[PDB]
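What follows is a short report on a single structure.
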Amino acid sequence: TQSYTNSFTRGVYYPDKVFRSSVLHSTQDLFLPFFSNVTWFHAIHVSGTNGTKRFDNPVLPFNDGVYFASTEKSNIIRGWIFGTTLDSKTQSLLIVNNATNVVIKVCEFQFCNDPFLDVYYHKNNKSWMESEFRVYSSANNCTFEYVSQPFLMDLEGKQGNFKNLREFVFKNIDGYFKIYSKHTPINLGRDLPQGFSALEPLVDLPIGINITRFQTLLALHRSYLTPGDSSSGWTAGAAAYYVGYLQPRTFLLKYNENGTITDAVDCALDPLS
Amino acid sequence: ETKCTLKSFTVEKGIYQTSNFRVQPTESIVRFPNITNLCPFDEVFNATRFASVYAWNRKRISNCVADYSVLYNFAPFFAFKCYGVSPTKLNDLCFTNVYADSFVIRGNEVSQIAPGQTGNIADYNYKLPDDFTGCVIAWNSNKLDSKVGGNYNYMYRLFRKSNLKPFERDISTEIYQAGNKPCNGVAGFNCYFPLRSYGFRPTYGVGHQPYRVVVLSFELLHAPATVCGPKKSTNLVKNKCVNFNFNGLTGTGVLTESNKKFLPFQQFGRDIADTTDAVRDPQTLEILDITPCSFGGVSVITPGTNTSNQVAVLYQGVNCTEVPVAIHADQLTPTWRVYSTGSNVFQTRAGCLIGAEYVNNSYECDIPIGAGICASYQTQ
Amino acid sequence: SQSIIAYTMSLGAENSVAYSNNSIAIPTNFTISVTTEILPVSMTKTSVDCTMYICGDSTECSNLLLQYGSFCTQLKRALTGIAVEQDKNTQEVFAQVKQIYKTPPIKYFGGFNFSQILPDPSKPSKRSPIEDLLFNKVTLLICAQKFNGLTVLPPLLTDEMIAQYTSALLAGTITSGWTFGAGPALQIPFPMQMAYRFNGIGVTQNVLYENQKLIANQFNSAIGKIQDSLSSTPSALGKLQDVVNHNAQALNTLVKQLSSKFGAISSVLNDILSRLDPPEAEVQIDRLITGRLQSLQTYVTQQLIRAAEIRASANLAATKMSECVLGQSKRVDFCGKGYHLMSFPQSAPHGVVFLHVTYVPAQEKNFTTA
Amino acid sequence: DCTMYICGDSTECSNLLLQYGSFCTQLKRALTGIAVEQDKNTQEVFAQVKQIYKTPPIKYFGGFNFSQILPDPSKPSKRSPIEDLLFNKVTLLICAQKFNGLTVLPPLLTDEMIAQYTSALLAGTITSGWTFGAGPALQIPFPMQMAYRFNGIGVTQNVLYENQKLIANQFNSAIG
Amino acid sequence: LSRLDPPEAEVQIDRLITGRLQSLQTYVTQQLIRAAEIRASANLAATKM
Ligand SMILES: *[C@@H]1O[C@H](CO)[C@@H](O[C@@H]2O[C@H](CO)[C@@H](O)[C@H](O)[C@H]2NC(C)=O)[C@H](O)[C@H]1NC(C)=O
Ligand SMILES: *[C@@H]1O[C@H](CO)[C@@H](O[C@@H]2O[C@H](CO)[C@@H](O)[C@H](O)[C@H]2NC(C)=O)[C@H](O)[C@H]1NC(C)=O
Ligand SMILES: *[C@@H]1O[C@H](CO)[C@@H](O[C@@H]2O[C@H](CO)[C@@H](O)[C@H](O)[C@H]2NC(C)=O)[C@H](O)[C@H]1NC(C)=O
Ligand SMILES: *[C@@H]1O[C@H](CO)[C@@H](O[C@@H]2O[C@H](CO)[C@@H](O)[C@H](O)[C@H]2NC(C)=O)[C@H](O)[C@H]1NC(C)=O
Ligand SMILES: *[C@@H]1O[C@H](CO)[C@@H](O)[C@H](O)[C@H]1NC(C)=O
Ligand SMILES: *[C@@H]1O[C@H](CO)[C@@H](O)[C@H](O)[C@H]1NC(C)=O
Ligand SMILES: *[C@@H]1O[C@H](CO)[C@@H](O)[C@H](O)[C@H]1NC(C)=O
Ligand SMILES: *[C@@H]1O[C@H](CO)[C@@H](O)[C@H](O)[C@H]1NC(C)=O
Ligand SMILES: *[C@@H]1O[C@H](CO)[C@@H](O)[C@H](O)[C@H]1NC(C)=O
Ligand SMILES: *[C@@H]1O[C@H](CO)[C@@H](O)[C@H](O)[C@H]1NC(C)=O
Ligand SMILES: *[C@@H]1O[C@H](CO)[C@@H](O)[C@H](O)[C@H]1NC(C)=O
Ligand SMILES: *[C@@H]1O[C@H](CO)[C@@H](O)[C@H](O)[C@H]1NC(C)=O
Ligand SMILES: *[C@@H]1O[C@H](CO)[C@@H](O)[C@H](O)[C@H]1NC(C)=O
């Protein structure tokens, strides 16, 4: 599935650790350009009785950070993997969280197995997990284990109509890997609402490796409301899985009295701006 | 003071500005983080062997209290050059996560370890950026690690395509193409191995005596501090001018319980002009507002010294109640305190007036103070 | 259907008149009108400490600063003459009379209505309604932030003394005509004063004593319109607001200049003194200090130029108060557009507002002359 | 422009210049008030009247000769002989060199608009005397306007009408 | 830029930039003074007209 859309006002995060109140401050960092386009990738589950391949983990060049968004009720994506080769020749990185905790292991993996997919794929009765951990086969000489608190616990959805947007921005710069997160509870009517919400920082980790590609880890064992369409190019559809790139732009941020970034304006979009 | 500032022995009638007054600090406080774990520099030092330069090692030290004084108990340091920090004051700073790169290499090229230096060490085997803020240590290692038959654990990269960037490692094991002849073979002419061994003969002189070398790249940024020097915390003091040293942020001012809801990742409360308005206590997660001391200007109201020799003092822009607190022995920049709390201290919108008597009459303005207030020299 | 359109200007509405070698047009009716005019008189009084601003109470920086020379001595001297000049300007514009006249208890000036400009005793401050409008219209933790060595001094004459001068002038000019500017004040009824003022511009007295009621009604209507004209128009007081904006932005840039490295390791003196030894921190301090000196010098130079620019307008306002108010002016297009009759000098923050009363011919008719 | 002048579009020079401070922003804001001040000066000197009067097609002003100052419609630009002489007397690859960052902005009022204001003032003062500054214009023939002007300076009216021819001749001689 | 390395050329650029800054500052100050001088005569001409 290939589709394009527009990111109205998404991709604003706190540049550093400092407090301000009622201040119009300018910064020049890597942000998501305003009113840009983000590609759409959708899970394809067709003919669950047979073993037809899906292959919804395409390579992505990872040009200077990534902004990722999803609207899944359950943890359909359980993590991500990052690597220039994703093999044992070089170093690779893995970030996956189970029901208890999270695991981040920059390690030399001989080879990573495909995301857990069952041939029956009986989503009607596949609401449980069993033997869904054997990934990446074995490991090698590696360090920097960060077994710690997981990222998302749950955002309880009641009476429906409450898809929980989850936004994560990942950036690797000067030897550090930083992840900022935000969970917007209300979905309203549109898939990607036109509002403003800052991205509080979540984690910084001092890895310092070479990265030029990443892949997504989905729970392919169970999947619903993920059909397939043959649209390619500038089309429309549904993805529930959005990816966009970052650019070195100059922004102007408005800190209110309470300290929250209420609004921001770009400095290279419109002559009025 | 007025005579001194006018550079004259005779002053005419008028109001003159001489200097400023500042309240001085009364005591000092120090608050360092909650840690007692020692850092293992001996692991880097008391090591059975050092990885050679061709693949430099890297160890991270953090979340531990460190004391570099014990470093002086190990060996005499051959160079011990700290580039961006005073070596003496290394025990008064708090850092984020220091680094460490250890290796044994010949001591005749130690001078190549510098930002933008020359030679193989600084060009084709290692490099430091123009933003290095740390130190370099070395000590003799010829006798300890050498071989009469020739120690060959130190094949170092010497051929490569372009000068390797600082803080990057290259471990490409390949036969460099050094000529027109295609280097598809294992070895031969115009196909040279970039790595050359060393003749670490213990009988050799200081010409090629290898030394152990450690490079520390201190990490300096506005971030939570993990490693710290060997100091002892104290008790914070509120509503009193103290020389606070919160986590290495030297300053001066009064502290109050702040009223701004910091976020859990928020650390400072900076504002315009790079002033740390608010800060959070490292020991207990409590936030505080910093307010500068009471400061102001002083002016001397005098009639002509030809007529008399009496003066009055006006403190500009300070409440009269704060002056007696400011009034002590050697407590202000005008260290004299003859007036102190003297003749009918009168409060005016312009400031605090000392040495004059308010009257309930009115005349022409002789010497103007301000806000509709003038002064004059009159009997009774 | 709104859009942006570009065009050439129009130099007013075209008009032509008939010139014949025996013909003349004479007016038959007149019209009184009231015009407002706004002049800045004085700006804020500031003062600066050199050592405190340049160096944050560090002794070594103080030693270097005193080693460079006596620059901040004269930089402090320059800012002292400006304050004396501002006090002199405010002294000069208003204090033209050395008496304080008072209005009579019974206020009936031959049918005229001056209650819109006379002092109001019911209000806690004895201002006037137009003065209240002018005060409310101009908008004056940010101020407390500018205490890095910078200070602002208060005016010598508060607003109350200015109001008393204004009221004294306005009472004298309506009770004694224009004779209180030459010698002792001489009382005179208002209608005779207005008859004199018409006779000044070539209209005989036998006009006013017939059209007294009409003239009074026109006068009252004009004054009534002035208040709404001042309030409704947005940028009427555009000249008394530029002063505060210029002051605030100059001080803001000056205080913000401290957050600049000028090619140094850090922008805070204490961190430099804590990280480095004396003989190496000397070069950092030396590189840091010069930028602050240049910023301070630029500030004082612009202050000097702006003070001279303000002084020119202060002198002009003093001259207008001397001529238009204390007498009748024959100068064309000086005290209002038209033939000049009277003026009223209301006060306003950092300035003064004149109300000029004029006389414009209204209804014309052409005859043949010889 | 500060950056173009200081730095020949180099990146490193740009970085150093921006780390120096807010100097050139202040210089740019300083060189802007002057331009508006010049425009206001030119507007204030000339734009005194809001009407555009015109001379009658026939020009017989009681014997006086204003042909030296009134606009000449024959010329390509409607100036006057004195204006043409003044404009030609003042002498204005020199300009092309001064483009290293420097720029010269154009005047807001073109010369033709200034000429139109000048002609409007000069026609109004001849036709309506001085009453077009107070209120509505009031026409009056020139000889009694000059009678009024002599009556101003203490010479009675019975001098002009007697010496009209001599006065006109002297006027023409001086203006020539 | 072409003949020398960055770390050595930075001091050269710092030496080259300050003179140009001072020249620009002097130019703008002179323009300000001359503008005030011209404004005086403009006001005089307006009064005469
Ligand atoms: C008044 O009327 C016009 C101008 O208002 C003039 O009459 C012209 O005078 C010139 C010079 O004497 C002659 O060359 C013209 O031939 C006259 N016009 C006509 C139509 O003959 C003159 O100023 C006065 N003329 C009269 C008749 O009163
Ligand atoms: C001059 O103009 C005034 C104002 O237009 C005229 O006064 C008006 O006269 C009419 C008729 O008497 C009244 O109904 C109006 O109320 C008057 N206006 C005011 C404001 O009082 C005046 O009549 C005109 N002069 C002459 C000679 O007619
Ligand atoms: C002078 O003019 C003022 C302004 O209108 C008059 O004050 C008004 O008086 C009437 C009746 O007394 C009130 O209804 C209005 O509310 C008053 N105006 C205001 C703004 O309060 C005053 O009466 C006039 N005096 C004379 C003698 O004519
Ligand atoms: C007004 O003055 C002009 C200017 O001299 C006169 O024009 C001249 O007329 C004579 C005779 O027609 C010519 O010889 C001159 O060459 C003209 N001057 C120019 C500059 O061309 C004009 O005749 C005068 N008119 C009146 C009514 O006096
Ligand atoms: C960006 O995506 C839009 C669709 O939202 C598409 O029309 C456009 O061609 C894309 N590329 C751009 C704007 O460069
Ligand atoms: C989740 O992963 C952690 C990390 O190894 C592990 O300790 C824990 O047992 C796991 N929980 C499961 C598999 O339910
Ligand atoms: C990763 O290695 C490639 C291989 O040459 C290199 O081009 C790239 O710059 C490296 N990544 C980083 C961040 O330097
Ligand atoms: C700031 O947060 C408090 C916390 O309850 C809230 O009451 C207040 O309305 C907030 N301010 C604004 C401007 O929303
Ligand atoms: C560490 O914190 C606890 C309370 O959180 C406190 O009682 C203890 O004294 C602290 N340790 C030091 C060394 O200050
Ligand atoms: C002091 O004053 C007296 C009288 O006022 C005068 O005679 C004398 O010369 C003065 N002395 C000085 C030094 O001014
Ligand atoms: C000075 O401090 C006292 C202490 O309460 C206060 O009452 C007084 O109002 C202050 N001075 C002024 C001018 O407010
Ligand atoms: C002087 O006047 C003030 C005005 O409030 C009053 O409070 C004070 O008591 C008066 N003093 C004398 C001695 O009358
Ligand atoms: C008065 O002037 C008008 C034009 O303004 C004209 O039409 C009229 O004829 C003139 N009066 C006489 C009596 O000619």
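Here chain E follows Swiss-Prot, giving residues 981-1029 in order.
The backbone N, Cα and C atoms fix where each Cβ goes, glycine too.
Looking at Swiss-Prot, the entry for natural variant E:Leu981 to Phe says: In strain: Omicron/BA.1. Here E:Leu981 (variant position) comes close to E:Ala989: these same-chain residues lie at least six apart in sequence, with C-beta atoms under 8 angstroms from its C-beta.
Residue environment of E:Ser982 (variant position) contains 4 other Cβ atoms, counted within 10 Å of its Cβ in all protein chains. Natural variation at this site is recorded by Swiss-Prot as E:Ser982 to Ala, annotated: In strain: Alpha/B.1.1.7.
In Swiss-Prot, the entry for natural variant E:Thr1027 to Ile states: In strain: Gamma/P.1. The structure shown retains the original residue. The Cβ of E:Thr1027 (variant position) lies under 8 Å from the Cβ of no residue that is in the same chain and 6 or more residues away along the sequence.
In sequence order, the variant positions near chain D (CB to CB under 8 A) are E:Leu981, out of E:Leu981, E:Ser982, E:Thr1027. Mapped onto three states, the DSSP output places E:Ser982 (variant position) in coil.
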